[PDB]
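K.L.:
This is the structure, below, for whatever I ask next.
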Amino acid sequence: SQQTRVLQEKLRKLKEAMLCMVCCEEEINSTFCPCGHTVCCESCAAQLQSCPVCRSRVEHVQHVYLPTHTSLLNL
Amino acid sequence: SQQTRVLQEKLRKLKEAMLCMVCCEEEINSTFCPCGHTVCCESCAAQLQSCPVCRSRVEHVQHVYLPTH
Ligand SMILES: N[C@H]1CCN(S(=O)(=O)c2ccccc2)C1
Ligand SMILES: N[C@H]1CCN(S(=O)(=O)c2ccccc2)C1
Ligand SMILES: N[C@H]1CCN(S(=O)(=O)c2ccccc2)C1
Ligand SMILES: [Zn+2]
Ligand SMILES: [Zn+2]
Ligand SMILES: [Zn+2]
Ligand SMILES: [Zn+2]
């Protein structure tokens, strides 16, 4: 039904929000510290000197284990 | 249709996976450091001296800003 199409769109958008903002392919699993923006995969977060969202200096990256993780790289 | 019920269940499970594993009421937004387990809201994370997933000592809690929030 049309309701099935609406639910498919909601699911698709939530899943896309869990993907890296730089490569759009891998799941987000890294946090820029101390600002806390958690928007990148490990590879894309590796060489950024400043946060791509707030411009704060990246003192270090913290790996995060989230219950939503489903990609082979995070299992 | 039956597919509408299947999609509602998938959406419910994904939304429940974003909620605190301790209180089940607030969104996950905190990481236990240095282990990295990100399973609690800030109120439950503040009250735990040991990670509830791996039992490692919590050296500090890092707030996380996630695009799914
Ligand atoms: N990749 C996995 C490894 C652990 N994380 S988790 O989010 O800490 C977690 C812990 C226990 C139950 C459900 C989720 C997910
Ligand atoms: N050697 C450091 C590297 C980061 N970790 S930490 O647990 O994130 C941490 C950071 C700041 C204060 C207290 C704990 C310990
Ligand atoms: N539209 C994206 C751009 C980056 N943000 S964010 O860093 O995930 C964030 C999450 C919660 C509050 C404020 C910011 C979402
Ligand atoms: Zn990436
Ligand atoms: Zn930032
Ligand atoms: Zn909680
Ligand atoms: Zn842990």
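We number each residue from 1, going along the chain as drawn.
Header entry for method reads X-ray crystallography, 1.5 Å.
Backbone N, Cα and C atoms are what each Cβ position is placed from, and that goes for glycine too.
Okay, these came from Swiss-Prot:
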MUTAGEN   A:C20 to A (Swiss-Prot position 387)  Abolishes ubiquitin ligase activity
MUTAGEN   A:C20 to A (Swiss-Prot position 387)  Abolishes autoubiquitination
MUTAGEN   A:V22 to R (Swiss-Prot position 389)  Inhibits LDLR degradation
MUTAGEN   A:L48 to E (Swiss-Prot position 415)  Inhibits LDLR degradation
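Map the listed features onto the structure and describe their local environment.
P.N.:
Secondary structure from DSSP puts A:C20 (mutagenesis position) in coil.
Of all Cβ atoms in the protein chains displayed, 15 besides its own lie within 10 Å of the Cβ of A:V22 (mutagenesis position).
Counting only same-chain residues at least 6 apart in sequence, those with a Cβ under 8 Å from the Cβ of A:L48 (mutagenesis position) are A:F32, A:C40, A:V58.
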